[PDB]
Amino acid sequence: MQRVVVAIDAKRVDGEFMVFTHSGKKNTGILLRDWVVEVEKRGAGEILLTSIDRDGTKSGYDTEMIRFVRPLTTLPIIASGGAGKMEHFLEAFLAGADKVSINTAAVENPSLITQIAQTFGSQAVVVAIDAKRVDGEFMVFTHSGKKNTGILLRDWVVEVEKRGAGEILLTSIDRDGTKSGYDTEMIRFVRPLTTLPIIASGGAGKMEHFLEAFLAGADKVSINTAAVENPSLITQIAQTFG
Ligand SMILES: [Cl-]
Ligand SMILES: [Cl-]
């Protein structure tokens, strides 16, 4: 149903789009075509699709990859930006994406939220926010969790709502900027600031881990490596929560 977002990182290797796990380092051997179909059947709510470059890092929209995934699924496809311009975004939507996910691009140019929302719709923008507590405040980090922007999480969540974001993808990050597990206190902190769906980005894969995020206030969880390694997690979450 609605509670599961599957994030899929993929790139063409050996002439096929293949699914990568562990921060885009491990070629799992799984065809993107098979995995997209299987996640839909297991009850995923939407797919966050990220094209990754030669060493695993987040690359820009791959329109061929978006067009390839499109006929396999009736779910919303969220294309994970990496890109900063109005024509960048148009290309993803023409290729088949239903939404784009932006993070550093949005932070550095907030009007991109507004521009995309104005052109493509109120459901078209996902803002991904990486954040951790520093100096006694939850602060927004950009550039793969490395730069403390100086922006309070509380201010940015409000601003992205006002600019017309459709959902927030929230990731708690650890001491060196990598994706950490659910921060329930950060989820509870963001809950009262926004009437949008909050997607908590997981970092870990056991079913009471997920319950805690939903009890903290998250409406959906995003899973990637945990789902690939144990695909029934998708089915379990969908069964319990929607
Ligand atoms: Cl192909
Ligand atoms: Cl606080």
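Counting starts with 1 at the first residue shown.
Cβ coordinates come from backbone N, Cα and C, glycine included.
Feature annotation from Swiss-Prot assigns active site to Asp130; the stated evidence is sequence analysis. Looking at Swiss-Prot, you'll find the mutagenesis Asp130 to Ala, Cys, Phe, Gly, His, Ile, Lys, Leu, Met, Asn, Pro, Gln, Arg, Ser, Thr, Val, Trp or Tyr noted as follows: Complete loss of activity. Looking at Swiss-Prot, the entry for mutagenesis of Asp130 to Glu says: Weak activity. In Swiss-Prot, a published mutagenesis experiment is listed as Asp176 to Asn, annotated Decrease in activity. Among the sequence features in Swiss-Prot, the mutagenesis site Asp183 to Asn is noted as follows: No change in activity. According to Swiss-Prot, the mutagenesis experiment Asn224 to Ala (Swiss-Prot position 103) carries the annotation: No change in activity.
Comparing CA positions across the mutagenesis positions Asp130, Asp183, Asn224, the one lying closest to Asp176 (mutagenesis position) turns out to be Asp130. The two recorded residues, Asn224 (mutagenesis position) and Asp183 (mutagenesis position), have Cα atoms 17 Å apart. Among the listed mutagenesis positions, namely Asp130, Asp176, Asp183, the Cβ with the most fellow Cβ atoms inside 10 Å is that of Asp130. Between the CA atoms of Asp130 (mutagenesis position) and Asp183 (mutagenesis position) there is a gap of 11 Å.
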